[PDB]
Amino acid sequence: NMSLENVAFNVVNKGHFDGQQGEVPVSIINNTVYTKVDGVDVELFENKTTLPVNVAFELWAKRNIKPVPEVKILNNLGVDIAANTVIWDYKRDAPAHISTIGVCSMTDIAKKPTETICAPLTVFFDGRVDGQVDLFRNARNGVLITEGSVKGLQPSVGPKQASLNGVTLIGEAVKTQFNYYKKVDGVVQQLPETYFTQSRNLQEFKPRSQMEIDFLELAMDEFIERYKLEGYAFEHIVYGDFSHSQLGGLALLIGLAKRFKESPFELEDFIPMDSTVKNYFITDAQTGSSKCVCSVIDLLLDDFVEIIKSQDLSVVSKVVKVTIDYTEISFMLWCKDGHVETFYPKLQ
Amino acid sequence: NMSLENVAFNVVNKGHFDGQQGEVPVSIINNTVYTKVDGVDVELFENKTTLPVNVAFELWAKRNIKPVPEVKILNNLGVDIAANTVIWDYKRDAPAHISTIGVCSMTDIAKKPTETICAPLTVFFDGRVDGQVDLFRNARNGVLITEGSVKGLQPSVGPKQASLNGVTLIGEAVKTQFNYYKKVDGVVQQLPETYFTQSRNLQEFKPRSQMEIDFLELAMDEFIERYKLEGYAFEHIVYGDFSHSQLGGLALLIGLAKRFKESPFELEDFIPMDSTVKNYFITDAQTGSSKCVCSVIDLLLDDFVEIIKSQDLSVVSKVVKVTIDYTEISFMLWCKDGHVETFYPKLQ
Amino acid sequence: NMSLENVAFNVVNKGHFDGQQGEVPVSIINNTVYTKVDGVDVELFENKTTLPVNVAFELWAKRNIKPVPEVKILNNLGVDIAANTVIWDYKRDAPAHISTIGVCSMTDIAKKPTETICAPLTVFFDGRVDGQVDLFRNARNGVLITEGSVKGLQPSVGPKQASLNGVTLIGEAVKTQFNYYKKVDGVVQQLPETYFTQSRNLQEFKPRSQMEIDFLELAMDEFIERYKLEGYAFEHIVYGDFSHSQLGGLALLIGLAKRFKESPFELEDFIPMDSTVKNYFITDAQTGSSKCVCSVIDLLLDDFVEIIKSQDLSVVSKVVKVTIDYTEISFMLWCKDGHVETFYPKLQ
Amino acid sequence: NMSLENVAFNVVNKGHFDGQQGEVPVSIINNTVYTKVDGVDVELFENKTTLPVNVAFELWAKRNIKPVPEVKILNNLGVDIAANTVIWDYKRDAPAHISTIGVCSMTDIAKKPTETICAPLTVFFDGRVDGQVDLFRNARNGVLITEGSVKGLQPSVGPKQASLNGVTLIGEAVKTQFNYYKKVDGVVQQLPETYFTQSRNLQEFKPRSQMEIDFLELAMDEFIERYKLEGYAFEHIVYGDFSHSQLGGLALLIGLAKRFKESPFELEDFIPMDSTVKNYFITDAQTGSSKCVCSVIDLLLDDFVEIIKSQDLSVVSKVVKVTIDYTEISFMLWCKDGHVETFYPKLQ
Amino acid sequence: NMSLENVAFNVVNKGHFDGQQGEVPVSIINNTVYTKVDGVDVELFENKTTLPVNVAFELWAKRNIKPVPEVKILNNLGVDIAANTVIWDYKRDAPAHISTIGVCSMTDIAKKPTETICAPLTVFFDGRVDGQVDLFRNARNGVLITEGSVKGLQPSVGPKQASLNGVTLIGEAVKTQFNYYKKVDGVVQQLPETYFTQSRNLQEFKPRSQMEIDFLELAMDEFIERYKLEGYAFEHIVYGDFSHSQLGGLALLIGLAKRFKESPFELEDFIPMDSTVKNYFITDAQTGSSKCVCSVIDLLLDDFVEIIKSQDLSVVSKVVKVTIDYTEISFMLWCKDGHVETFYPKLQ
């Protein structure tokens, strides 16, 4: 049944593996898969993974092409493997998980999730597929997503957005907001209250609240007065300090978005991966201000304002724990004379 | 005469092989050609082909840098090899043809096209080069292009555009529209009536007719009324249906061009090559609508309108054959109650 | 002390080597450095150099992240090696110099610049680092940069701009204009009068003088009259001739910048490196005019006007020598009937 | 602590990892580890594995250099991973097991065998190391070897021979015969009665019994008469039939050993690995007789005689199951008129 | 039908492709084919060819495993391609011919030899396979081998020996001497009278005539007298001159064979390929005599004696043409005073 030439047949005719019969000639060289079309070789897939070229080619061809959770969400929930599907990490151009379950013979540790080898693993189940909700009930450790209610299980509302072929979006003609469920050692877990990152980027940044709309349109002094943000160091934390050689603050993506429309700068994504907290080496082209490690998070500005207004400001410095994307992000809060000095995310 | 160090000499001084004498030091590593400039290695060429690095480097250096036919045209005409030149496929970043004739010692099957080994092959001749028109007369199988008339041979007008260093353009200070001629087994062939693709792209799409101008500026309902297109399913075929999870229709490049200026979308060119019919995996970022295989063709809208108005609409479904770029493209025409349901290009 | 796993620790936590203790797991494959993050491999660095992957990874991690001279300046001054730092060539994505001094064990020829092996080499010293000015006094061959005066040494003012993490800029919150000093065989050299290139690019070209502002806004005939440039062939040399198949002139970057905003064109940087004179294979998309070797230089228009008005125009053709970026650039000046025919930079 | 440069220090000074402090400079290229010795690079390790070069270098450096069970024995017992050691497969020049336990950060699934991830795996414990017997008692699945008695556990006597640095030997100044113990899902298993292969090769074949001594010294007809082997087809099964184009029988290594001293032949070990039954493509140089699949096993001739004399010969053909090296080897027994026609091992 | 995983199934079960159904998991890396056996990867084939790894793996698996002509014979006859089989060159560990006919989809230029593309090529036909003799009759250019008579065709007797799995042998239980036939442009050719090389090697050299037996057993002076070889410079041509720094003569393999049993020497086969005349760089370990280019041929000593006695010795130097292995070998004959000075094969 399964064969390399058959996988390439599906790619050239269906753009991915669709379970069609047929074979096309394949040549493998330079960590790349080629197929001969009318006597000339045409590249189909360049292996950017640590797996053998033919294996990653098969896993990429069999990737999930439906709206799926972003890898950072699955990582924060501790998912180790997916049930009968492949979650493709488009940030790394590699499969999001090492092993597979009933997908590819070279990476399979099992054919079905109920096998013994899958017991200590947090298997990801998709309720939109038949029988996977029931498989979640019988799994020792697992994470389940659904579009609607699950009888006898308390749900946790996930993010509004999901990944569709590497494009993060809030679905309009399709459903991207799921119900999340988790089991540990046979015991269903109650997921905590959590904020969610917006998963936006600088070039295509769009405001998602009237507070964010006012932040981008209005000036710094005018915005801080309107939302009564005196004493919270928004000039440093959000807008960023560019007067010195060392860049100060600038930890919210919306603050970088406002700056980029005025003046450009360089963001070095030295760990190209999906994470709730991103680390960038930033170099400002206009002034020369730079910082080796700029921890950046894309929170809705209303959510960040709700957090910063919810802290005690009578201590020089302390640790603030905030559950974001189902993981605890430890912040360092600095205060002086009852007002916020600085407030930034840490490495890990 | 021929040497690797001499080829690199021409590249660093002439940008390509110009037949100049001289040698520069060359080091080959990581499927890439380097040259030492003032004690440091500088990359000259990264081999993206299935040929050895030094051979593809020589063929790329000796590529034709004059306006030449697009590879899709040469493929549709069945060209297997070029006479004393190299047609470089910039879509694949590889030579458009396997073997050569009197160009590179490693790929040469012959020095001149009149040799015996070139008889069963469709050799491409360029009338702008001296003696190549006469060589075409004496060749068994061949394809000839000229700027003017050829005495005693009936011509076929080719496309307006040609490729100049990988840039498709309609020449203004240079001639890009050629006369085409073909011989099979010593017999001159009469090339059929054919449409020609426009070879445009989304980002730089420009209208080339008043009908195309009206299509991009006016709305869907207003455009269909002006050109009396009721009953031909232009809303589905050309404008595209985005209300469902499966994208419907959207097979003309001009329809994608109008959509992209409003909302962005992803086009996955999973077979990166020059072809009359292109296949894309499309993912709409705004709605979430997607389709694994979206057959796309860039016809002048007047040409597509002429075709769709030239069919019989009394059958549920049938095959429509249209000669485009000198090749037969088979379409699937669906009709209901005397009007067009859908109409799309097939795989191959 | 030094180790591959420790270097990767600094990269994932500090974006570069910062001298921190710690180790992260590293796997090397496909000429690329990977690290395991939560069970999956994440790429840290793809070796684009001719050095072993681990060595170039260490040198890139230890690159200088302060405003440093552009490589073309250091090359024109004959620098062979840097003292206790790594100048990273972002044009080639490789270290700007072969060997190192007290940086990396695999590339070190010495630990300190005063060793015997460093005597015949032009060592680069940075006065902003303690003791490097005094080390320059005791070096046989060397180049020194400072922000202020050096007691007992006559300075040479360098360019306004410097490179900060591969971004060329004129510093505003940091100092990018240095004083330059050079010694040959123990004898301090007097650097000649020189122009400086502006190191701009087409997409982000910005005028830096009222003459340049008038050049971009005004028309060709209107600009030549305002600055009294009749008889100097600015239509050909600066604006470029596109009426023929062979592109004529067009050797100043500002002339290409004005053209690109009107019509696009292709620039093939077939020697990707930092140099005072750049060579491009240009293909005009609008007209089809092209030229294999287009020598391009980015001089301030006032500087180029000062040069062209400073020549004798009574000879058919002769060589004009101009010291630019501390190197002699030989120009070919063609004149007819007392006016300039053409004037262009040569290869090397 | 752990580093690539530290591992290479141990290799150049101790031949393997000995836990010594120090670092030597290392360059990685061509899937090979090099170190600079007096200014020149010297190869330390060529990666013959499917793991990254640096990882296999660390695992090979930390391989077990004491007498350890042969890989075929561990595979037949279902061992998946070793506890705090590396069993190196010298037949494949690769580690015998995928993952490790407390050995290498890149391959470790756990630090100690008692962790949860090691529960479903058959972990190999070495009783000669402190605490590994007690760890076996508390492990869910495991295989244990000891030199002496284990209190409260019934032993299974293993082979006389063990592997020391890829050299199979019966220890004289060291102990190579161990007691074997196995647990499955917390339940200790009783290992069955089993024969053991001799693990010899053709070039260095030595007889290990007077029957084997008589087999090599005496002739075919003389040997069969002495041990009363009439009717068991030893001429075909053991001595081999070379009169026809297809080689017949010849399934015992001792039969090939006798033949090789007389006439040479080619053995293509097309699956180079340690297994109880080996498959060779044999081509006889003297006669031209060949056979694509010759299943070969190296049993003590007395053991094979004991087996063949313990079967019923009243059936045309049937399957005979024999437990060898703790695994069931299925044989095909063919008989005619109450005597053995042929008898050979199967594929798997 | 055809697939990489199916080919690997045949290799692990049949040692080569036998047309069996089944698939085994395959991983491709390091220009090598691996398969997973009991959880570990086992190497199946290391690509030593210039073809992609998977293609050479398929061609090697489908190689001809019957007695086939040696590659040097097929090359001298101008064979370009084989009909529905693969002649494997074991000297180069690569396929003997570039393209194939009805064998591998990636290398096939045609499915059957009667197609048009196979007309200008010298296709090799094997009369032992049904219909291949009749296909030879209808082929334009071809070479045919048979074991018996071919009706209506005059035969040419080939060598006594043939290659069986890279082992050259004179068949005893199988037929290795064939009848040779050749057609050029539809015209059957009469193959000339030719000698044949013995295709022996030094280590396993065996005399094949009483003259060769006397040559190895007797001394130099005694052998020349017995066969009346005075005046033919056999001391220099055959025995070799080792008294000087430049080795003199020594062009017959039998002369090197006699020397190697006495004293060892180094033979550098710097073009490792099958050819009638071999070129070796020889370094004598006993004396220090060496020669960069020693052209060596392995003729039966009786054949060389017949040749050298059939020449005119009245010219200082001239060219002697001898047809060996169906190709003209040009010799240089030097004579002085009516006796042979020297006589050696040339380069090509």
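Each residue's number is its place along the chain shown, starting with 1.
If you're wondering, the header gives X-ray crystallography, 2.9 Å.
Quick reminder: no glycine exception, Cβ is built from N, Cα and C everywhere.
Annotated domain 'AV-Nsp11N/CoV-Nsp15M' per Swiss-Prot: B:64-189, in sequence order.
While the structure shown retains the original residue, Swiss-Prot records the natural variant B:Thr114 to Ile (Swiss-Prot position 6564) with this note: In strain: Omicron/BA.2, Omicron/BA.2.12.1, Omicron/BA.2.75, Omicron/BA.4, Omicron/BA.5, Omicron/BQ.1.1, Omicron/XBB.1.5, Omicron/EG.5.1. Taking the Cβ of B:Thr114 (variant position) as reference, residues of its chain lying under 8 Å away and at least six apart in sequence are, in sequence order, B:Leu135, B:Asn138, B:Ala139.
The Cβ of B:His236 (mutagenesis position) has B:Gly248, B:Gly249, B:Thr342 as same-chain neighbours under 8 Å, each 6 or more residues away in sequence. Here the residue is the original one, but Swiss-Prot notes a mutagenesis experiment at this spot, B:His236 to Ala (Swiss-Prot position 6686): Complete loss of NSP15 endonuclease activity.
Annotated active site, proton donor per Swiss-Prot: B:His236, in sequence order.
DSSP classifies B:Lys261 (variant position) as helix under the three-state reduction. Non-local contacts of B:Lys261 (variant position) by the CB criterion (under 8 A, 6+ apart in sequence, same chain) comprise B:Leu216. Recorded in Swiss-Prot as a natural variant, B:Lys261 to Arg (Swiss-Prot position 6711) carries the remark: In strain: Kappa/B.1.617.1.
Under the heading uracil binding site, Swiss-Prot lists B:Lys291, B:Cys292, B:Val293, B:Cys294, B:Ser295, B:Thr342, B:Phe343, B:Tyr344, B:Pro345, B:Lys346, citing experimental evidence as support. Listed in sequence order, the residues of the same chain lying 6 or more apart from B:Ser295 (uracil binding site) and placing their CB within less than 8 Å of its CB are B:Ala251, B:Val277, B:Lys278, B:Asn279, B:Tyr344, B:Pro345, B:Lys346, B:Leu347.
Listed in sequence order, B:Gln246, B:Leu247, B:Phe281, B:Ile282 are the same-chain residues at least 6 apart in sequence whose CB falls under 8 Å from the CB of B:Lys291 (uracil binding site). Per Swiss-Prot, the feature active site, for uridylate-specific endoribonuclease nsp15 activity maps to B:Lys291; the stated evidence is experimental evidence.
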Inset, instruction - Enumerate same-chain residues with a sequence separation of six or more from B:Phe343 (uracil binding site) and a Cβ-Cβ distance below 8 A; give 'none' if the list is empty. - result: B:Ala233, B:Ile237, B:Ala251, B:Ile308, B:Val320, B:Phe331, B:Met332, B:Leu333, B:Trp334
Legend entry - Helix-strand-coil residue split for the domain 'AV-Nsp11N/CoV-Nsp15M' (B:64-189), DSSP-based: 15 helix, 39 strand, 72 coil
Inset, instruction - Inside 10 Å of the Cβ of B:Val293 (uracil binding site), count up the other Cβ atoms and send me the figure. - result: 17
Legend entry - Binding residues B:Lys291, B:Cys292, B:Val293, B:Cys294, B:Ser295, B:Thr342, B:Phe343, B:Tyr344, B:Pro345, B:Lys346 (uracil) - maximum C-alpha distance in whole Å: 18
Inset, instruction - Could you tell me which of the recorded positions B:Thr114, B:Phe343, B:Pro345 sit with their CB under 8 A from some CB of chain C, listed in sequence order (or 'none')? - result: none
Legend entry - Neighbour tally for B:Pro345 (uracil binding site), based on other Cβ positions within 10 Å of its Cβ: 22
Legend entry - Cβ-based proximity (under 8 Å) of the recorded positions B:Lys261, B:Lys291, B:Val293, B:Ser295, B:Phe343, B:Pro345 to chain A, or none: B:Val293
Legend entry - Structural state of B:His236 (mutagenesis position), classified by DSSP into three states: helix
